[PDB]
Number of protein chains: 4
Amino acid sequence: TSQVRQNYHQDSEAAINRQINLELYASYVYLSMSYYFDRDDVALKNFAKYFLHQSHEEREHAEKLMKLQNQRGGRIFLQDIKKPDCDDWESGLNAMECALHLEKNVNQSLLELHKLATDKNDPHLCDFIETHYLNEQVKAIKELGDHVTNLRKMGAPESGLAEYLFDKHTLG
Amino acid sequence: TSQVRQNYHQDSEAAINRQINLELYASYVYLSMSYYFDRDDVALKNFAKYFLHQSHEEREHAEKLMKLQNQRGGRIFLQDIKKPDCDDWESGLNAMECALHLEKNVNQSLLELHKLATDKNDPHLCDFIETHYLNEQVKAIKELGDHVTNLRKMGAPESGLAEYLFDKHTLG
Amino acid sequence: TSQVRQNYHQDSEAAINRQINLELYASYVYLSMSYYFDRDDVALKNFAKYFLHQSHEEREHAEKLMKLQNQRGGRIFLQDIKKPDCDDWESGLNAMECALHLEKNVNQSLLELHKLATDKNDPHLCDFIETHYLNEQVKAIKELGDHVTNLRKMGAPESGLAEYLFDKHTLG
Amino acid sequence: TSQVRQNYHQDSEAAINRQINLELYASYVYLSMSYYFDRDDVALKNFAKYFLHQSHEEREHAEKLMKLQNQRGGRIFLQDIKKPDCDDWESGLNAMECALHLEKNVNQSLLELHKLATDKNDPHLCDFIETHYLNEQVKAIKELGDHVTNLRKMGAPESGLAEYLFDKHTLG
Ligand SMILES: [Cl-]
Ligand SMILES: [Cl-]
Ligand SMILES: [Cl-]
Ligand SMILES: [Cl-]
Ligand SMILES: [Cl-]
Ligand SMILES: [Cl-]
Ligand SMILES: [Cl-]
Ligand SMILES: [Cl-]
Ligand SMILES: [Cl-]
Ligand SMILES: [Cl-]
Ligand SMILES: [Cl-]
Ligand SMILES: [Cl-]
Ligand SMILES: [Cl-]
Ligand SMILES: [Cl-]
Ligand SMILES: [Cl-]
Ligand SMILES: [Cl-]
Ligand SMILES: [Cl-]
Ligand SMILES: [Cl-]
Ligand SMILES: [Cl-]
Ligand SMILES: [Cl-]
Ligand SMILES: [Cl-]
Ligand SMILES: [Cl-]
Ligand SMILES: [Cl-]
Ligand SMILES: [Cl-]
Ligand SMILES: [Cl-]
Ligand SMILES: [Cl-]
Ligand SMILES: [Cl-]
Ligand SMILES: [Cl-]
Ligand SMILES: [Cl-]
Ligand SMILES: [Cl-]
Ligand SMILES: [Cl-]
Ligand SMILES: [Cl-]
Ligand SMILES: [Cl-]
Ligand SMILES: [Cl-]
Ligand SMILES: [Cl-]
Ligand SMILES: [Cl-]
Ligand SMILES: [Cl-]
Ligand SMILES: [Cl-]
Ligand SMILES: [Cl-]
Ligand SMILES: [Cl-]
Ligand SMILES: [Cl-]
Ligand SMILES: [Cl-]
Ligand SMILES: [Cl-]
Ligand SMILES: [Cl-]
Ligand SMILES: [Cl-]
Ligand SMILES: [Cl-]
Ligand SMILES: [Cl-]
Ligand SMILES: [Cl-]
Ligand SMILES: [Cl-]
Ligand SMILES: [Fe+3]
Ligand SMILES: [Fe+3]
Ligand SMILES: [Fe+3]
Ligand SMILES: [Fe+3]
Ligand SMILES: [Fe+3]
Ligand SMILES: [Fe+3]
Ligand SMILES: [Fe+3]
Ligand SMILES: [Fe+3]
Ligand SMILES: [Fe+3]
Ligand SMILES: [Fe+3]
Ligand SMILES: [Fe+3]
Ligand SMILES: [Fe+3]
Ligand SMILES: [Fe+3]
Ligand SMILES: [Fe+3]
Ligand SMILES: [Fe+3]
Ligand SMILES: [Fe+3]
Ligand SMILES: [Fe+3]
Ligand SMILES: [Fe+3]
Ligand SMILES: [Mg+2]
Ligand SMILES: [Mg+2]
Ligand SMILES: [Mg+2]
Ligand SMILES: [Mg+2]
Ligand SMILES: [Mg+2]
Ligand SMILES: [Mg+2]
Ligand SMILES: [Mg+2]
Ligand SMILES: [Mg+2]
Ligand SMILES: [Mg+2]
Ligand SMILES: [Mg+2]
Ligand SMILES: [Mg+2]
Ligand SMILES: [Mg+2]
């Protein structure tokens, strides 16, 4: 047993390792999306910038969980980072919809993690999740919802003009 | 009788209390409108900001009337603030139209108040209304009219693109 | 269903709407108290300033709950804001006592809201209440208790000198 | 007839001369009050300072009316400035009460002047009175009322301690 370990259940340790993988996966999805918009036949530079920033944020989320694992005396175990589900993301609207779906999936995982921490009476872990993850997720989901709504109302994906103008005035 | 009271008719005192309630009501209408535009399925952040600012201005209008009541030796009597007539405001154009209607209604009340002050030969109260309320109302009505016109000419409410672009270039 | 909604119970949504109304009510109580102290026959300007600031803080509390409702994909439903229970607040001490009672009532509502969020396993909502409301309430209640104690010990409400000196040295 | 005179009734001209005298009288009352508080057997230096400032303000009120008379092509006619009604002002509270009475008397004269200007359809003179005199009077009366209230509640005039503390914390 680690000399620092206290009130840290083996199930919580394993769930933290699973969350690390999921955050890295989310980073990869956003990386793929970003460079799709950098294609010469797509060419929406602020969509590209927005998703690259989201990708880098997800990496920060993963690294903080790795730090947490060590803080509590757990041991990090890494797994393959699966490639994203799509190579071609179709449109700005479709990418935003996939991002919304991704963020809700990551949120569900975080909520399950919190439920586990609650069941194991781990208030430090509960606080960690609430303070650093849960509101960030709520804000990210709300922002993506707002973006999807605007793109739909503007006439995307059929209107290339709508995506162009959204790229300039919301993401730029 | 208040030691400060002079040339201040009981009817004027009562009319000032009614105006306080109406200004607070206007604040509530704009508060409701503001957060409608903050909904994830509406998502027009500058409409939200514009109406929240209008809401806060209406509260200032109410507070100045409360100050006036005490300055003249009248006594403030408060009533319930009625909820706004709508929960859902439909569109940017529809909210602007409701705001225009509201501002004209508040103006009519102020004009009736001025007529009362005139009938009771209260030049201090006349000056108060003219100096702090009447031109503010005229400017607010003109601005809302301008906004309604632009939204109509741009193709609102059917064009979600029109409302988006107005939000960015006029309200942003 | 809102595209952003996740782990947000209909009961929690309704309870948030009730809390919005209560925060606005508290804003109204403090607004009334403030202008009582602005009366020429009361004339305690720092009591007036203190309660006006408390009123504006309560409005901020309401607006943050409206933001929360939209963040989680709930829908804001507003009700009439009831007038405060008193027109005349009697004395500085009596107003402080009514403020203490009000703040404890609002606290009780927040605790019931937290219990509901706990029962529905909504850790985001629990964190929201704890982080933004519960300690603010504890601090406000403690401050009002301190004020009541000092006014009593100084000889209020019978001593107009006590209220005058408290207004100058604590609230000024 | 003066080359500048237009829409300026002889009655208005005469009433302006009477108001000039009354403003100078008010200046004299406050001058007398001020130095009463400078007596070694009274010795309230902030009462003295407050009333001296009020005296100088009244002189400014008179001078602006003299300017107005010439602006409109009327001719200034001056009369004796009567001595104040009291040599000894008794107490801080009594002086404040006399100041309140004085300010209401001057207000009544200004209201009669405004009624005359209205009867003679002189909107320039109406505006002059409203803009430069009427709210100043309302504010002065309210302030004096507030002061009287505080002194009474503190225990003046019997409490020399009350007048001392008021001098330090309100007027200082
Ligand atoms: Cl342990
Ligand atoms: Cl352990
Ligand atoms: Cl274990
Ligand atoms: Cl593991
Ligand atoms: Cl894994
Ligand atoms: Cl693997
Ligand atoms: Cl696999
Ligand atoms: Cl726990
Ligand atoms: Cl967070
Ligand atoms: Cl947000
Ligand atoms: Cl937030
Ligand atoms: Cl957006
Ligand atoms: Cl009168
Ligand atoms: Cl009256
Ligand atoms: Cl009357
Ligand atoms: Cl009334
Ligand atoms: Cl009313
Ligand atoms: Cl009512
Ligand atoms: Cl009713
Ligand atoms: Cl009049
Ligand atoms: Cl105005
Ligand atoms: Cl204008
Ligand atoms: Cl203008
Ligand atoms: Cl416009
Ligand atoms: Cl759910
Ligand atoms: Cl849900
Ligand atoms: Cl539900
Ligand atoms: Cl509800
Ligand atoms: Cl309610
Ligand atoms: Cl209702
Ligand atoms: Cl009811
Ligand atoms: Cl929970
Ligand atoms: Cl808090
Ligand atoms: Cl505290
Ligand atoms: Cl604290
Ligand atoms: Cl205290
Ligand atoms: Cl003291
Ligand atoms: Cl003429
Ligand atoms: Cl003439
Ligand atoms: Cl004439
Ligand atoms: Cl004359
Ligand atoms: Cl004369
Ligand atoms: Cl003479
Ligand atoms: Cl004589
Ligand atoms: Cl006229
Ligand atoms: Cl004025
Ligand atoms: Cl004032
Ligand atoms: Cl004023
Ligand atoms: Cl005072
Ligand atoms: Fe982000
Ligand atoms: Fe960032
Ligand atoms: Fe993440
Ligand atoms: Fe994320
Ligand atoms: Fe907790
Ligand atoms: Fe926390
Ligand atoms: Fe405005
Ligand atoms: Fe403004
Ligand atoms: Fe208004
Ligand atoms: Fe308005
Ligand atoms: Fe506070
Ligand atoms: Fe504050
Ligand atoms: Fe509150
Ligand atoms: Fe509170
Ligand atoms: Fe003055
Ligand atoms: Fe001055
Ligand atoms: Fe004067
Ligand atoms: Fe004066
Ligand atoms: Mg996984
Ligand atoms: Mg594979
Ligand atoms: Mg937080
Ligand atoms: Mg009404
Ligand atoms: Mg109703
Ligand atoms: Mg003006
Ligand atoms: Mg309620
Ligand atoms: Mg009722
Ligand atoms: Mg905290
Ligand atoms: Mg005279
Ligand atoms: Mg004589
Ligand atoms: Mg003015």
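Note that chain C is numbered according to Swiss-Prot, with residues 6-177 shown in order.
According to its header, this structure was worked out by X-ray crystallography, 1.4 Å.
Using the three backbone atoms N, Cα and C, a Cβ is placed for every residue, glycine included.
For the domain 'Ferritin-like diiron' (C:11-160), the DSSP counts in helix, strand and coil order read 115 helix, 1 strand, 34 coil. Residues or ranges marked as domain 'Ferritin-like diiron' in Swiss-Prot (evidence: sequence analysis): C:11-160.
With a 10 A radius on its CB, C:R23 (mutagenesis position) counts 15 other CB atoms from all the protein chains. In Swiss-Prot, a mutagenesis experiment is listed as C:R23 to A, annotated with the note Abrogates interaction with NCOA4. Fails to localize to punctate lysosomal structures.
Neighbour density for C:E28 (mutagenesis position): within 10 A of its CB lie 25 other CB atoms from the protein chains shown. For the mutagenesis result C:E28 to A, the note given in Swiss-Prot is Reduces iron binding and oxidation rate; when associated with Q-87.
Per Swiss-Prot, the feature Fe cation 1 binding site maps to C:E28, C:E63, C:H66; the stated evidence is experimental evidence.
According to Swiss-Prot, the Fe cation 2 binding site annotation covers C:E63, C:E108, C:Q142. Around C:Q142 (Fe cation 2 binding site), the C-beta neighbours below 8 angstroms that are at least 6 residues distant in the chain are C:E108, C:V111, C:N112, C:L115.
Here the residue is the original one, while Swiss-Prot reports the published mutagenesis C:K87 to Q with the comment Reduces iron binding and oxidation rate; when associated with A-28. No effect on iron binding but the oxidation rate is severely reduced; when associated with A-108. Counting only same-chain residues six or more apart in sequence, the Cβ atoms lying under 8 angstroms from the Cβ of C:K87 (mutagenesis position) belong to C:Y30, C:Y33.
Quoted from Swiss-Prot, the note on the mutagenesis of C:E108 to A is: No effect on iron binding but the oxidation rate is severely reduced; when associated with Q-87.
Annotation for C:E63 (Fe cation 1 binding site): spatial neighbours C:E28, C:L29, C:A31, C:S32, C:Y35, criterion Cβ-Cβ under 8 Å with sequence separation of six or more. Taking the C-alpha positions, the distance from C:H66 (Fe cation 1 binding site) to C:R23 (mutagenesis position) comes to 13 Å.
Proximity to chain B (Cβ-Cβ distance under 8 Å) holds for the following recorded positions out of C:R23, C:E28, C:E63, C:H66, C:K87, C:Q142: C:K87.
Taking the mean position of the Cβ atoms of C:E63, C:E108, C:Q142 as the Fe cation 2 site, the remaining residues of that chain whose Cβ falls within 8 Å of it are C:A31, C:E62, C:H66, C:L107, C:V111, C:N112, C:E141, C:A145, C:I146.
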